[PDB]
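**Student:** Below is one structure. I have some questions about it.
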Number of protein chains: 2
Amino acid sequence: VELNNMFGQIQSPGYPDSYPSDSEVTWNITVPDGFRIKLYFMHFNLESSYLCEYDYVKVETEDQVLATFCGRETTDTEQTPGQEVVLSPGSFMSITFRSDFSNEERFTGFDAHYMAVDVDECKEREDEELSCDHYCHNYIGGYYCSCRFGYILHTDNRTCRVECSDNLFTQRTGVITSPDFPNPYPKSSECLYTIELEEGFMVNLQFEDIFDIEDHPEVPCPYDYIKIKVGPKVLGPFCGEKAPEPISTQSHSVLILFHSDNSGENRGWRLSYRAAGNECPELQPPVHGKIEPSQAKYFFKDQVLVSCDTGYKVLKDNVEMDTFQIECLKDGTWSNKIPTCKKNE
Amino acid sequence: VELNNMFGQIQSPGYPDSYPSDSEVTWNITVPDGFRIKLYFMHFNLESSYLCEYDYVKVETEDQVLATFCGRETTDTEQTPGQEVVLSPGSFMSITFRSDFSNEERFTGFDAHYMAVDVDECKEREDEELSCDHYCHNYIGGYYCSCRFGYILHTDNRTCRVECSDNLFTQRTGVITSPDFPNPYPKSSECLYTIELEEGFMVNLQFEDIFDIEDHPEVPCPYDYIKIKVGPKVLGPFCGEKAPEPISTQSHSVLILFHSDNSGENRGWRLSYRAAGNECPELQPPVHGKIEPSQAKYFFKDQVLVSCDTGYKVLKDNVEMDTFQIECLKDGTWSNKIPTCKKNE
Ligand SMILES: *[C@@H]1O[C@H](CO)[C@@H](O[C@H]2O[C@H](CO)[C@@H](O[C@@H]3O[C@H](CO[C@H]4O[C@H](CO)[C@@H](O)[C@H](O)[C@@H]4O)[C@@H](O)[C@H](O[C@H]4O[C@H](CO)[C@@H](O)[C@H](O)[C@@H]4O)[C@@H]3O)[C@H](O)[C@H]2NC(C)=O)[C@H](O)[C@H]1NC(C)=O
Ligand SMILES: *[C@@H]1O[C@H](CO)[C@@H](O[C@H]2O[C@H](CO)[C@@H](O[C@@H]3O[C@H](CO[C@H]4O[C@H](CO)[C@@H](O)[C@H](O)[C@@H]4O)[C@@H](O)[C@H](O[C@H]4O[C@H](CO)[C@@H](O)[C@H](O)[C@@H]4O)[C@@H]3O)[C@H](O)[C@H]2NC(C)=O)[C@H](O)[C@H]1NC(C)=O
Ligand SMILES: *[C@@H]1O[C@H](CO)[C@@H](O[C@H]2O[C@H](CO)[C@@H](O[C@@H]3O[C@H](CO)[C@@H](O)[C@H](O[C@H]4O[C@H](CO)[C@@H](O)[C@H](O)[C@@H]4O)[C@@H]3O)[C@H](O)[C@H]2NC(C)=O)[C@H](O)[C@H]1NC(C)=O
Ligand SMILES: *[C@@H]1O[C@H](CO)[C@@H](O[C@H]2O[C@H](CO)[C@@H](O[C@@H]3O[C@H](CO)[C@@H](O)[C@H](O[C@H]4O[C@H](CO)[C@@H](O)[C@H](O)[C@@H]4O)[C@@H]3O)[C@H](O)[C@H]2NC(C)=O)[C@H](O)[C@H]1NC(C)=O
Ligand SMILES: [Ca+2]
Ligand SMILES: [Ca+2]
Ligand SMILES: [Ca+2]
Ligand SMILES: [Ca+2]
Ligand SMILES: [Ca+2]
Ligand SMILES: [Ca+2]
Ligand SMILES: [Ca+2]
Ligand SMILES: [Ca+2]
Ligand SMILES: [Ca+2]
Ligand SMILES: [Ca+2]
Ligand SMILES: [Ca+2]
Ligand SMILES: [Ca+2]
């Protein structure tokens, strides 16, 4: 007897009359995926025996015996089902009623009822793998995942990624971190951090605070990683609990690529960058004059104005002027030499 | 936007970005019969207004407004949904998101989730009509009724009838009742009680104890009733709280028909019957003899033996004998006259 549906009733042969001897009936119950089987009895009147060897109602799956019943509900300290519900672990349940050759006493058999019960994948998933990254939503026959505001559900319909490439660092100094640092970084993400400075600046990179990127003890960064592209060269990949040593580039532009796979709760990383340059030589103020601003050292694009004392003016070639402006160039040289001061005579 | 299924997600236009102005979207959610709609929100960010007149999320049925939401979940003492679930009374739910012409502030809208929820017809049915007579069984998408052991589920798939015609009363006296008397009699049943005595007996009927058959104040027995067929004549129908007066039939056979409809909890009835007959005249013992058994009155089929004293014998015609047997016939006459006793001389 084969049966696939959502509910049903099962009775012993002859019910409500006494069952015949030498009878064996099997009922196979299959429900769709995402459902389990719930079974209970309204009447149970069978012959009692050791391990229910003679007459019995056997409830099982394809590889597991769930329960075996016999005896009469009237007499107690018995192997009867009573008010107990039999729940299948999966979407299949097999029931066998067996009656041997000896039916001296007239037992009336049983009356059973079953139905499909929705599996709540959300309250079992935490004991599994392979569960919703953020939110889990249960429904009749299945489930689905959703994400926190500002996150995007990935192609796996499970993990929550972010858009982390809409950036451009143009300032002389700055801070760059993994998304939500130092909280666990978003899974299944591909972050592109771009540092773009003017021609002549050189970017220095320095990691700080927590550094936590998922790694492997034998294989170099097979899960998550940082790659740093400077010129036609890629540095890394970088991962683990130890940040790479400070990086001094000879470039005004740097690309930081941060890749995260579909697994882990690692805290991420943080770095600070600084745009340096070539150091210009010490400047000596002209006789009867001055140079502003007075700095210990001068770097690329630094501007200085040369001035003279009252009663004197700056002399360029054989031409007089109030101030002259010089700048520290990319190659580490000044735009011009320091001119002299000429009296008003 | 039309949507018929078991689950789903709904977002405001532009989500997760700010919604556009002058927009109006309606989502119609229909589920199969035996299901309701469950609705909740994960994000809600709207403009706040008196009775949500400007921007709003309106949740309604075909004839009833369930809820109206507006405002931002951040600010409290608001008209936001929060963690509250909106449950539809039936299998239909309509949702309208409206945005007016004024979207100065940039509200991010909403994120909603819905699913079909099984109706448990068993826990609401008692507040209805038209419910399971005995047992109610709930399942996903519907329900069904079943009956107590010894009862049969009627063609209405709701009421529980019995087989109450497998009887035959042949004894001189007896008791007949409605099934399970004095407990409520089974609905949708047709009971045939047959009294069959030998030719010459006359059945007398007498109701006793509780008499409770569903009746109507204006119409004679339109629901449940007793009909009594004696010969080619039917007595009744009988119903109500008052039993009919004792019935003296002139018949050895009586049929009692008891009809019960699909409604009520009336206790029923009980009667006792007695098979009478014609009374035979007083018998006088013969001179020098006796008659056994000595009774006050004699009725149909009563047997008596005529005997004589020691030294005498019964005389029939001119023939001597030890005992003579006479019987009380159907017509109220004796089979023979009392013979005399003759000495042994
Ligand atoms: C309704 O559900 C019922 C319950 O699941 C199912 O009934 C059967 O369930 C048992 C498990 O499937 C089954 O027992 C099996 O019998 C196998 C013997 O037959 C196979 O091998 C021979 C050759 O030797 C072939 O000629 C046959 O065609 C057949 O392929 C036996 O090999 C098997 O044992 C192995 O597998 C189990 C898996 O759990 C291992 O634990 C075990 O160690 C072995 O490796 C197993 O015993 C049994 O016959 C039957 N149950 C009863 C009570 O009779 C119904 O078939 C299913 N209905 C439908 C329509 O599919
Ligand atoms: C998706 O579900 C939506 C919500 O139920 C539904 O949208 C509509 O829902 C309202 C109720 O059905 C509807 O309002 C009705 O409008 C009727 C006016 O149009 C009718 O009459 C004119 C002639 O006057 C005809 O030309 C039209 O073709 C049409 O037949 C109006 O008569 C009606 O009011 C009566 O009925 C209600 C019943 O509850 C009584 O309370 C009331 O007293 C009146 O007797 C009612 O107001 C509305 O237009 C619309 N909602 C919105 C927000 O626009 C969708 O139609 C449904 N989708 C599908 C595919 O069916
Ligand atoms: C999260 O993960 C899965 C996988 O990303 C998502 O489900 C997907 O499932 C399949 C692809 O594996 C898609 O189904 C197909 O859609 C086609 C377009 O609608 C349709 O034509 C296909 O039907 C036929 O397919 C073959 C022929 O190609 C044939 O043998 C069949 O008999 C059909 O006639 C088929 O349905 C899904 O579209 C796809 N996406 C979605 C949105 O479901 C899910 O999002 C999700 N899964 C779970 C379980 O959560
Ligand atoms: C308790 O009450 C009802 C009523 O007694 C029970 O359900 C019954 O419902 C209908 C009769 O109203 C039956 O359904 C039909 O069964 C036919 C044989 O299987 C089948 O051919 C029919 O299909 C077609 O019907 C018409 C053509 O005649 C056509 O328009 C349709 O499109 C179909 O193609 C139809 O399904 C049921 O068989 C009947 N009995 C049962 C057991 O369901 C129920 O027992 C119960 N109802 C509830 C809700 O509890
Ligand atoms: Ca057990
Ligand atoms: Ca047995
Ligand atoms: Ca589920
Ligand atoms: Ca963010
Ligand atoms: Ca670790
Ligand atoms: Ca990882
Ligand atoms: Ca409310
Ligand atoms: Ca507005
Ligand atoms: Ca139900
Ligand atoms: Ca009974
Ligand atoms: Ca009453
Ligand atoms: Ca009635």
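Our numbering is plain: 1 for the first residue shown, then up by one each step along the chain.
The way this entry was determined, per its header, is X-ray crystallography, 4.2 Å.
Cβ atoms are placed via backbone N, Cα and C, with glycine included.
As annotated in Swiss-Prot:
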BINDING   A:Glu47, A:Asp55, A:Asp100, A:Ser102  Ca(2+) 1 binding site
BINDING   A:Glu214, A:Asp224, A:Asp261, A:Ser263  Ca(2+) 3 binding site
DOMAIN    A:118-161  domain 'EGF-like'
DOMAIN    A:164-276  domain 'CUB 2'
MUTAGEN   A:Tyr56 to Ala (Swiss-Prot position 77)  Partial loss of interaction with FCN2, FCN3 and MBL2
MUTAGEN   A:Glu78 to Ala (Swiss-Prot position 99)  Partial loss of interaction with FCN2, FCN3 and MBL2
MUTAGEN   A:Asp100 to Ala or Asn (Swiss-Prot position 121)  Loss of interaction with FNC2 and FCN3 and partial loss of interaction with MBL2
MUTAGEN   A:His216 to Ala (Swiss-Prot position 237)  Loss of interaction with FCN2, FCN3 and MBL2
MUTAGEN   A:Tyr223 to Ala (Swiss-Prot position 244)  Loss of interaction with FCN2, FCN3 and MBL2
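Help me see these features in their spatial surroundings.
**Tutor:** Long-range C-beta contacts of A:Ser102 (Ca(2+) 1 binding site), restricted to its own chain and to partners at least six residues apart, with a cutoff below 8 Å, comprise A:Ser21, A:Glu47, A:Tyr54.
Annotation note: A:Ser263 (Ca(2+) 3 binding site) sits in a coil segment as assigned by DSSP. Annotation for A:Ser263 (Ca(2+) 3 binding site): spatial neighbours A:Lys187, A:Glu214, A:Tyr223, criterion Cβ-Cβ under 8 Å with sequence separation of six or more.
Using a Cβ-Cβ cut-off under 8 Å and counting only residues 6 or more beyond its ends in the same chain, the domain 'EGF-like' (A:118-161) has close neighbours at 32-36, 186-189, 262.
Secondary structure by DSSP for the domain 'CUB 2' (A:164-276): 0 helix, 51 strand, 62 coil.
Counting every protein chain shown, 21 other Cβ atoms lie within 10 Å of the Cβ of A:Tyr56 (mutagenesis position).
Within the same chain, the residues at least 6 positions away from A:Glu78 (mutagenesis position) whose Cβ sits under 8 Å from its Cβ are A:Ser48, A:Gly71, A:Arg72, listed in sequence order. A:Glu78 (mutagenesis position) carries neither a helix nor a strand DSSP state and counts as coil.
On its own chain, A:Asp100 (mutagenesis position) has A:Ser21, A:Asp22, A:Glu47, A:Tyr54, A:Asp55 as residues at least 6 apart in sequence with a Cβ closer than 8 Å to its own Cβ. DSSP classifies A:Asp100 (mutagenesis position) as coil under the three-state reduction.
All protein chains shown were included, and the count of other CB atoms within 10 Å of the CB of A:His216 (mutagenesis position) stands at 11.
Packing around A:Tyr223 (mutagenesis position) is summarised by its Cβ count: 17 other Cβ atoms lie within 10 angstroms of its Cβ, all protein chains included.
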**Student:** Excluding A:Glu47, A:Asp55, A:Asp100, A:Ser102 themselves, which residues in that chain have a Cβ inside 8 Å of the centre of the Cβ atoms defining the Ca(2+) 1 site?
**Tutor:** A:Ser21, A:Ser49, A:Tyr54, A:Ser99, A:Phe101, A:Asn103
**Student:** Ranked by the number of other Cβ atoms within 10 Å of their own Cβ, which of the binding-site residues A:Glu47, A:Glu214, A:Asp224 ranks first?
**Tutor:** A:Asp224
**Student:** I need the CA-to-CA distance for A:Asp261 (Ca(2+) 3 binding site) versus A:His216 (mutagenesis position), whole Å please.
**Tutor:** 13
**Student:** Among the recorded positions A:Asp55, A:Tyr56, A:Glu78, A:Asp100, A:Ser263, name every one whose Cβ is found under 6 angstroms from ligand 10, counting any of its atoms.
**Tutor:** A:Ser263
**Student:** If you count Cβ atoms within 10 Å of the Cβ of A:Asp55 (Ca(2+) 1 binding site), leaving out that atom itself, what do you get?
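**Tutor:** 24, counting other Cβ atoms within 10 Å of A:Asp55 (Ca(2+) 1 binding site).
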**Student:** Can you name every residue in this chain, apart from A:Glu214, A:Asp224, A:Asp261, A:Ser263, with its Cβ inside 8 Å of the center of the Cβ atoms of the recorded Ca(2+) 3 site?
**Tutor:** A:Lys187, A:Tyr223, A:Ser260, A:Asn262, A:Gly264, A:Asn266
